[PDB]
Structure formats: C-alpha cells, structure tokens
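What follows is a single structure, written as structure tokens, with notes after it.
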Amino acid sequence: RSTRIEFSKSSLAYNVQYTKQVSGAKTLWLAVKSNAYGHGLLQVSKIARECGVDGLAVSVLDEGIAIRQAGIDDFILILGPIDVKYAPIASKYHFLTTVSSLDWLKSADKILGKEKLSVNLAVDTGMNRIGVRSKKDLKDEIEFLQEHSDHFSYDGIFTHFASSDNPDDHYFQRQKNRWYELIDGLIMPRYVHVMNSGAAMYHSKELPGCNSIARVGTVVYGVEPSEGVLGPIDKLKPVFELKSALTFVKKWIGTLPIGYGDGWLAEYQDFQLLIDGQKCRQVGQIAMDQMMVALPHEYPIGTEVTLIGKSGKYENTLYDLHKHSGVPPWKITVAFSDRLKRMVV
Amino acid sequence: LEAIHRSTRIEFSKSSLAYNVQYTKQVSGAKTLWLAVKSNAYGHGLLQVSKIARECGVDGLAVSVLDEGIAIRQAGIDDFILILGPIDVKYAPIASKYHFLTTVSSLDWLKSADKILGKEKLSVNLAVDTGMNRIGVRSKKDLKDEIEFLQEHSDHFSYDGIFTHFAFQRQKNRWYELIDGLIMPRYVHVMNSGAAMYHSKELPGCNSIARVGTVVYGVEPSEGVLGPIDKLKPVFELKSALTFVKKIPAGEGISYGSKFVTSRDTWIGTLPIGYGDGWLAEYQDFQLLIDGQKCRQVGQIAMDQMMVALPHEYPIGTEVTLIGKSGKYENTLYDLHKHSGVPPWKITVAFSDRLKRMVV
Ligand SMILES: *Cc1c(COP(=O)(O)O)cnc(C)c1O
Ligand SMILES: *Cc1c(COP(=O)(O)O)cnc(C)c1O
C-alpha cells in the first residue's frame with residue numbers, strides 16, 4: 001500500500017540537540033512507548049543513538065523485549081510496573097526496572113537466583129499513578145536494596161509531573177516541593193530523573209540536582225509541549241509526514257486508502273488534504289479504510305496525497321489538526337495504526 | 001508489538017461469532033456469508049478471526065487490500081478470499097496465484113492485466129458505483145464493456161463477481177437499472193449489515209450472499225433503533241488487572257492536569273491500559289466493572305496507564321472488566337458509545353495490536 005508515515009532522522013537529531021540546549025540536560029532518554037508515540041517503536045529505536053539519544057524509555061516489558069530482539073543494545077528503562085514473576089526476564093535483558101513497593105522487592109529477592117536487577121524507584125509526588133508516597137516507605141526500599149546487593153543494583157529514583165506543561169504551575173510547585181522533601185537527606189543513585197517535556201522546556205532551572213536527565217517524548221517528536229503557549233513552535237522541527245496516493249479517480253473525485261481504522265479519525269472530517277500544492281475538500285464521510293477528496297481537475301491513479309506535511313506553499317501541521325479536531329498532537333500520532341507502512345527518510 | 005506479558009486482553013468468543021453468523025443467515029435468508037475482516041478484523045484480530053472463521057460457519061473472508069489477503073494466506077489459511085478495494089494492476093499475477101476474487105473498477109485496468117497474466121486466470125469481481133461509492137463503474141455502457149472484455153479474454157479472467165455498496169432507495173433502483181439485461185456471474189452480492197438486517201426481501205436475485213461485518217461482530221447495525229439488540233451476542237470481553245493499589249487522602253489530584261480530585265480517603269487502583277492501546281481519551285469517567293461493582297475510571301487516561309476508584313481495598317492482580325459481564329452488570333459497546341460518542345465499530349477498530357488477543 002501507498003499510505004505511509006515518513007520519519008525524518010535529521011529532524012529527530014535536531015530536536016534532541018535543541019532539547020538538551022534549552023534544558024541543560026547532558027543525558028536524554030527518549031520515551032518510545034506506544035509504538036514510539038505512533039512513529040514506530042523499532043524504526044525510531046534503531047536510529048535513536050545516531051540521533052544523540054542516550055537511552056530508551058518504554059512503558060511495558062514487551063516493548064523493551066521487542067527492541068532487544070531487533071538487536072538494539074541501547075540503555076532501556078521500563079517506566080511502568082511489571083509483574084514480579086518477570087523480574088528474571090527484566091534482569092536478563094538488562095532493563096532499568098521500575099519498582100513501586102518493598103513487597104515487590106521481597107518477592108523478587110526470592111526468584112532472582114544468580115541474577116542482578118537494575119532498580120528504578122518510583123516516587124509518587126502527585127501524579128497518583130504508581131510509586132511510594134511516604135519518606136518511610138522510600139527509605140525502607142533503599143535499605144532493602146543495600147541489604148541485598150547480590151540481587152539488586154540501586155540505579156534510579158524518579159517522579160513524574162502531572163502538569164509541568166501547564167501555564168498554571170500551582171500543582172507543579174506542589175509536586176516539586178513534595179519531591180525535594182521526600183528525597184531530602186537520602187542516598188541518591190546514579191540516575192535522579194524528573195524532567196518530562198514540560199519540565200525540560202519550562203522548569204529546568206527550578207530543578208537543581210535533578211536537571212541532568214531529560215526523560216522526554218513529546219518535544220523530541222517535534223511538538224511544543226504547551227503547543228505554542230509557553231514556548232516557541234518554530235524552533236522545533238516536525239519529525240514526520242503522513243502520505244498516501246490516489247487509488248481511483250472519477251469524473252473530479254479521488255479515492256485514497258486511509259480511514260478511521262488506520263488512525264485518520266472521524267474527527268478529522270473536512271480537514272483539507274494536500275495534492276500537488278493545493279488544498280482539497282473532503283467528499284462524503286471517512287470510511288474504515290478509504291476516503292474521498294475533491295480534485296481541482298483530472299489526476300491519474302498513483303498521485304501523491306499529503307495529509308500531514310508540506311506540499312507547494314501549504315503545510316498541514318499537527319497543531320492545526322488539533323485545533324480542527326480537538327485531538328492533542330500526541331493523541332493524533334498514537335492513534336495512527338501500528339499496521340500503517342513506516343519508513344525513515 | 002503484542003504485549004503478551006501484560007494482563008490487558010481482548011478475549012474473543014468463538015461461540016458468539018458462530019451464533020451471529022447463523023442468526024445473520026436466518027434473518028437475511030442468505031445461504032452464503034462473507035465476513036468483512038478489514039482493519040485487523042474491525043480490531044478483533046485479522047489472523048485470529050480468520051483462523052476460526054470457517055469453523056464458525058463463514059463461507060469467505062472479505063479484505064480491503066492485497067496485503068491483508070496475503071497475510072491470511074501466509075498464516076496457512078486456504079479460505080475463499082475476496083479483495084473489496086482496488087489493487088495496483090502490476091499485482092494482478094500475485095492475486096491470481098493466491099486465488100483471490102479480485103475487485104476491478106475499470107476497463108483500462110483489465111486491458112493492462114490482459115497483457116501481463118499468462119496461464120493464470122484471475123477471478124474478477126466487478127465494482128459498480130450506485131451513488132457515491134469510493135470505486136466502481138457509473139454507467140451501463142462501462143459495465144457492459146467490462147463484461148464483454150472478460151467474456152472474450154476468458155483465458156486470463158473469470159467473471160465471478162459483481163457488487164455495489166449501500167449505506168437506500170435511490171441506490172437500490174440505480175443498481176437494478178445498471179445491471180439490467182446484462183449477464184450475471186455466480187456471485188451477485190450487495191448485502192452489508194444494514195441491508196441484510198432490514199432490506200433482504202427488497203433485493204430479489206441479489207440476496208443469497210451476506211457480505212457483512214458489523215452484525216456478525218455482535219453489533220445491531222442501527223444500535224437497537226430498527227432491530228433488536230438482545231438477539232445478538234457480544235463477540236469479546238476486554239479485561240485487565242490492577243497493577244497498583246493505594247489509599248489516598250482528600251485533596252489529591254489524579255493523573256495529567258489533576259482533572260479528578262479526591263473528596264475523602266479513597267482507594268485507587270492503577271490499570272495497565274491507556275490510549276496507546278486504543279482506550280481513547282473520551283472514555284474517561286466510564287464505570288468499569290470490578291467484582292460485580294461499578295467503579296469509575298478517574299482522571300485523564302494516560303498513554304499506557306489509567307486509574308480507577310475502588311469501593312475498598314483489592315489486591316494487586318484483581319481482574320477488571322472494561323467491556324463485558326461482571327455480577328449483575330454488563331458493560332456493552334452501546335454503553336460505551338452513549339458515554340463517549342464513539343460508535344461500536346469505531347471503538348473496536350481503535351484497539352491497537354499492543355492489546356493482546358486470544359480466542360475463548
Ligand atoms: C510518557 C512519559 C514521559 C515523557 O512525557 P512527555 O510529555 O511526552 O515528555 C516521561 N516519564 C514518564 C514516567 C512517562 O510515562
Ligand atoms: C466494510 C464493508 C462491508 C461490511 O459492512 P458492515 O456494515 O460492517 O456489514 C461490506 N462491503 C464493503 C465493500 C465494505 O467495505
């Protein structure tokens with residue numbers, strides 16, 4: 001099929017360096033969860049190191065396994081929790097593994113055998129997702145890791161911000177103050193990370209001792225975290241173009257093989273597509289895997305259609321698609337079917 | 001990309017699929033049923049559904065593109081397959097080798113295929129545009145010219161099918177007037193879910209085949225408006241399990257933007273499912289089912305995780321039913337449509353391949 005996502009290696013490389021420049025971070029870990037935010041887990045993970053990425057962050061065990069089976073030897077962090085019965089699997093594949101309880105560590109100590117697990121302690125400061133929420137619980141975990149240094153390596157500690165990209169920083173300040181109170185006077189490991197896209201771009205200077213690592217996704221994928229409210233859109237480069245081609249033309253209406261089942265959601269109805277440097281109106285409704293557009297004149301089968309990207313003097317951006325549909329850029333890209341053809345340009 | 005080590009799963013029911021196939025055949029009167037398996041079988045799993053299709057009474061598999069048909073063949077499935085969308089003419093010998101009933105929408109396509117097809121007899125399905133269809137011929141002359149080309153070039157082609165796609169009256173009349181007086185092949189199909197359920201006896205000579213998707217996947221076409229919902233069986237249940245449980249005080253914001261704030265001491269569970277799995281942002285606040293009780297999914301749905309308000313403490317690993325039965329309750333696709341604004345077929349198609357699929 002002609003419907004494809006064309007990922008730009010040079011744009012990813014540009015955004016990585018720009019993120020490090022603004023944040024001051026010397027280490028950048030790219031969030032590649034959910035098929036690399038829809039850009040392609042394997043293709044982005046393959047070119048990541050060449051693009052200046054120091055490590056990869058996945059959400060679940062299987063995304064990390066897929067990266068390893070593809071031959072990629074990069075540093076991998078699992079952001080979310082994993083079932084304790086899989087602790088030996090996480091150790092074998094050398095994953096920095098997120099742990100949320102002392103009970104988890106106790107159960108892991110019994111099954112690791114001769115293996116050593118790289119541990120990342122989750123601290124809950126307000127996201128209310130996973131992690132310890134008291135200084136006692138955090139201290140108990142650190143002590144256990146030191147008591148069983150044969151089975152564990154205390155390598156990371158982190159928290160995640162619920163609103164580091166929000167113009168209203170009240171909750172951010174509450175989380176930041178809670179973070180510093182919790183870690184105060186405790187043994188810190190080699191990786192002390194808290195900076196997501198919003199924190200790296202708007203709050204880096206407010207985070208001393210924890211601003212050397214950028215654990216980011218959104219900004220590196222060329223999307224301004226607040227979408228141009230708190231920072232400049234122009235300084236970031238879009239990392240992909242979504243293209244297709246006409247499969248049928250009738251006397252003028254052209255049909256292209258993309259629909260809601262592919263991620264071109266019903267909410268994108270009437271968002272004009274680009275053909276030969278011209279904006280083209282939609283004809284009818286977006287079907288499951290096909291849709292139609294009004295052509296200015298006759299075009300042959302195989303004529304390129306640009307849905308997201310540049311054509312002539314015009315450009316279809318993720319920002320404009322958000323304003324049109326109500327669907328945030330990261331949600332637009334994640335919704336692109338993992339079945340769609342993906343390539344690196 | 002399938003998260004096999006994670007609890008989050010789509011449990012497909014073979015018995016329910018078989019029931020819906022039999023029911024669709026009965027109501028429509030169709031003796032042949034072709035299941036539309038486009039877009040990863042409406043999200044239920046292309047290979048998973050295709051493997052059990054014939055055992056469930058399906059007579060053929062309907063795909064949209066060449067790659068989906070090739071995927072089914074490479075999985076070792078020898079079932080009758082038809083491609084409903086157009087393919088690039090250079091791929092005509094590939095379609096013929098795999099014995100696909102191939103959709104053609106132009107005389108020029110046939111002329112180009114006749115030049116490159118050898119001993120291979122391509123099974124041809126003629127698309128007819130009866131209104132605002134995506135593909136197909138729009139005139140009697142163009143249809144007649146295609147039929148005549150196939151009949152005198154029968155060394156490279158086999159005139160096996162003719163069709164149109166419905167939503168009804170203007171289209172039905174136009175269909176009959178276009179095919180009027182012309183030679184009909186063995187497969188004259190027009191009935192999708194809506195036509196099969198509400199208009200079967202209005203389609204004489206073309207009501208022997210049901211080319212359906214929606215209804216066989218257990219969804220009433222009009223969602224109970226024009227037909228009964230209680231006569232169809234849901235084909236799957238979406239389940240997960242708690243990965244973290246905690247008791248948090250009042251004044252605590254949950255997830256991105258702190259859209260939900262606790263009012264008292266509340267037990268909160270974390271689930272390993274998010275919009276990266278196709279559990280869309282607009283599904284926020286849907287009441288999930290845990291141990292026969294309705295539990296509100298609280299806070300913004302993250303990419304891979306979301307939280308739920310629990311009535312009391314539950315251990316890690318406690319089963320959560322998102323779509324399906326639990327106690328006196330049942331979360332249906334209709335319930336999720338009413339809550340989110342997303343139709344049943346659009347809900348299922350949104351499920352990504354990361355969400356593990358199995359047959360029960
Ligand atoms: C998704 C995620 C990130 C990256 O967030 P962005 O806004 O995309 O930068 C960082 N840390 C954790 C724990 C995450 O889940
Ligand atoms: C999707 C499709 C169908 C099945 O439509 P349902 O309402 O889901 O039954 C039938 N024919 C064609 C050409 C299709 O694209």
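Our numbering is plain: 1 for the first residue shown, then up by one each step along the chain.
So this one's X-ray crystallography, 1.7 Å, going by the header.
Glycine is treated like the rest: Cβ placed from N, Cα and C.
Taking Cβ-Cβ distances under 8 Å and a sequence gap of 6 or more within the same chain, the neighbours of B:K38 (mutagenesis position) are B:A62, B:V63, B:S64, B:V65, B:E68, B:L84, B:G213. In Swiss-Prot, the entry for mutagenesis B:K38 to A (Swiss-Prot position 39) states: Lack of activity. Does not bind pyridoxal phosphate. The structure shown retains the original residue.
Marked as active site, proton acceptor by Swiss-Prot on the basis of similarity to another entry: B:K38 (among others). Classification of B:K38 (mutagenesis position) by DSSP places it within a helix.
Annotation source Swiss-Prot lists substrate binding site at B:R134, B:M303, citing similarity to another entry. B:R134 (substrate binding site) has a Cβ environment of 26 other Cβ atoms inside 10 Å. DSSP gives B:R134 (substrate binding site) a coil state; it is part of no helix or strand.
Secondary structure from DSSP puts B:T214 (mutagenesis position) in coil. Swiss-Prot lists B:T214 to I (Swiss-Prot position 224) among its mutagenesis entries, and the accompanying note reads: Decreases activity. Shows weak activity towards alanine.
Within 10 Å of the C-beta of B:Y256 (mutagenesis position) we count 20 further C-beta atoms, all protein chains included. Here Swiss-Prot notes a mutagenesis experiment, B:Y256 to A (Swiss-Prot position 266), with the remark: Lack of activity.
Residues or ranges marked as active site, proton acceptor by Swiss-Prot on the basis of similarity to another entry: B:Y256 (among others).
Among the mutagenesis entries in Swiss-Prot is B:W345 to Y (Swiss-Prot position 355), noted as: Decreases activity. Shows weak activity towards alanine. In the three-state DSSP assignment, the secondary structure recorded for B:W345 (mutagenesis position) is helix. Taking all protein chains in view, 22 other C-beta atoms sit within 10 angstroms of the C-beta of B:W345 (mutagenesis position).
In terms of C-alpha distance, the listed recorded positions B:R134, B:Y256, B:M303, B:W345 place B:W345 closest to B:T214 (mutagenesis position).
A sphere of 10 angstroms centred on the C-beta of B:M303 (substrate binding site) encloses 21 other C-beta atoms. Residues from the recorded positions list (B:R134, B:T214, B:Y256, B:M303) with a C-beta closer than 6 Å to any atom of ligand 2: B:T214.
Spacing of B:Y256 (mutagenesis position) relative to B:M303 (substrate binding site) is 11 Å (Cα to Cα, whole number). B:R134 (substrate binding site) sits 20 Å from B:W345 (mutagenesis position), taking the Cα positions as reference. B:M303 (substrate binding site) sits 22 Å from B:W345 (mutagenesis position), taking the CA atoms of both as reference points.
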